[PDB]
Amino acid sequence: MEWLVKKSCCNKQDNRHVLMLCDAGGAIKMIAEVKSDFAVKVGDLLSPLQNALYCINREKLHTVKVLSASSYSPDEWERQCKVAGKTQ
């Protein structure tokens, strides 16, 4: 099972990014809060490496670490986007 970043929320302020994880085609959509050692943006594939680590874009060298995830809802997405930026 591999996923597609359909939306992404850049940060510095607590390193925690948030992105909409979706089906590899967009047919199903979710949200995840993650930490990242590299940039990640819309159109990137994600593929698992272990329970929490996933590749970025399509290559194993670049990684995120999942922290939480949920089914998509608009208020629940924007909530996590706020947490990515110290709740503003």
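Counting begins at 1 with the first residue displayed.
Even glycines carry a Cβ here, placed using N, Cα and C.
Under the heading of natural variants, Swiss-Prot lists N11 to D and annotates it as follows: In strain: ECOR 46, ECOR 48, ECOR 49 and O2:HN / ECOR 50 / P97 / UPEC. On its own chain, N11 (variant position) has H17, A84, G85 as residues at least 6 apart in sequence with a Cβ closer than 8 Å to its own Cβ.
DSSP classifies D14 (variant position) as coil under the three-state reduction. Quoted from Swiss-Prot, the note on natural variant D14 to N is: In strain: ECOR 53, ECOR 59 and ECOR 60.
Annotation for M20 (variant position): same-chain Cβ neighbours under 8 Å, separated by at least 6 residues, are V5, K6, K7, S8, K29, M30, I31, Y72, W77. Variant annotation in Swiss-Prot: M20 to K, described as In strain: ECOR 46, ECOR 49 and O2:HN / ECOR 50 / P97 / UPEC; the structure shown retains the original residue.
The number of other Cβ atoms within 10 Å of the Cβ belonging to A27 (variant position), over all protein chains shown, comes to 8. In Swiss-Prot, a published natural variant is listed as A27 to T, annotated In strain: ECOR 46, ECOR 48, ECOR 49 and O2:HN / ECOR 50 / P97 / UPEC.
Taking the Cβ of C81 (variant position) as centre and 10 Å as the limit, one finds 20 other Cβ atoms among all the protein chains shown. Recorded in Swiss-Prot as a natural variant, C81 to S carries the remark: In strain: ECOR 53, ECOR 59 and ECOR 60.
Long-range Cβ contacts of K82 (variant position) within its own chain (separation 6+, distance under 8 Å): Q88. Following the DSSP three-state reduction, the secondary structure of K82 (variant position) is helix. Quoted from Swiss-Prot, the note on natural variant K82 to T is: In strain: ECOR 26, ECOR 27, ECOR 29, ECOR 30, ECOR 33, ECOR 44, ECOR 45, ECOR 47, ECOR 58, ECOR 67, ECOR 68, ECOR 69 and ECOR 71.
For the naturally occurring variant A84 to E, Swiss-Prot gives the following note: In strain: ECOR 28 and ECOR 30. Cβ neighbours within 10 Å of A84 (variant position), excluding its own Cβ and spanning all shown chains: 23.
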Length of the line joining the Cα atoms of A27 (variant position) and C81 (variant position), in Å:
22
How big is the Cα-to-Cα gap, in Å, between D14 (variant position) and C81 (variant position)?
12
